[PDB]
Amino acid sequence: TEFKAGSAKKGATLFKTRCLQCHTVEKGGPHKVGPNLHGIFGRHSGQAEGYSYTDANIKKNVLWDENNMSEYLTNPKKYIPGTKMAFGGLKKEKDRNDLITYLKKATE
Ligand code: HEC
């Protein structure tokens, strides 16, 4: 199906009230609870510096796409976390679309 993008243009504030709990997108920002996400799309599944998490499912030599990330940002946990905690849907569908886009443009 289509991916929609920059609709509410709240994504960057959604992040601040969703992801900021656990992560940053600042330039090599602090690995607060999970790692920083700077250029996470243009990286792979967790070639984060520093934060040597377990991330077996994550790794599976995977790339991060707006889709793949949106899925990881959609389902309430279940994505084999182990590590600790995943949360899923921000609150709405269009929010996820917004978020992914903003966090795309933020660092890709
Ligand atoms: C703390 C409760 C978290 C919240 C809220 C968010 N994330 Fe997260 N993320 C968290 C952990 C512990 C992990 C490792 C695997 C697991 O589910 O336990 C992750 C993983 C990611 C990843 C992939 C691997 C990485 O290098 O980080 C990404 C790309 C990611 N998380 C993004 C992300 C975003 C954008 C969030 C806000 C919507 C977000 N996470 C919330 C813990 C937590």
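Quick note: numbers on chain A are straight from Swiss-Prot, i.e. 2-109, in order.
Each residue, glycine too, has its Cβ placed from N, Cα and C.
The heme c binding site annotation in Swiss-Prot covers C20, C23, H24, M86. Under the DSSP three-state reduction, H24 (heme c binding site) is assigned to coil, being neither helix nor strand. Here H24 (heme c binding site) comes close to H32, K33, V34, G35, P36, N37, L38: these same-chain residues lie at least six apart in sequence, with C-beta atoms under 8 angstroms from its C-beta.
In the three-state DSSP classification, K78 (mutagenesis position) falls within coil. Cβ neighbours of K78 (mutagenesis position) (same chain, under 8 Å, six or more residues apart in sequence): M86, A87, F88, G89. According to Swiss-Prot, the mutagenesis experiment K78 to R carries the annotation: Loss of methylation by CTM1.
Highlighted here are the recorded positions (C20, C23, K78) whose C-beta falls below 6 Å from ligand 1: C20, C23, in sequence order.
The Cβ of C23 (heme c binding site) lies under 8 Å from the Cβ of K33, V34, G35, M86, each of these being in the same chain and 6 or more residues away along the sequence.
The candidate set comprises the binding-site residues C20, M86. Of these, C20 has the most other Cβ atoms within 10 Å.
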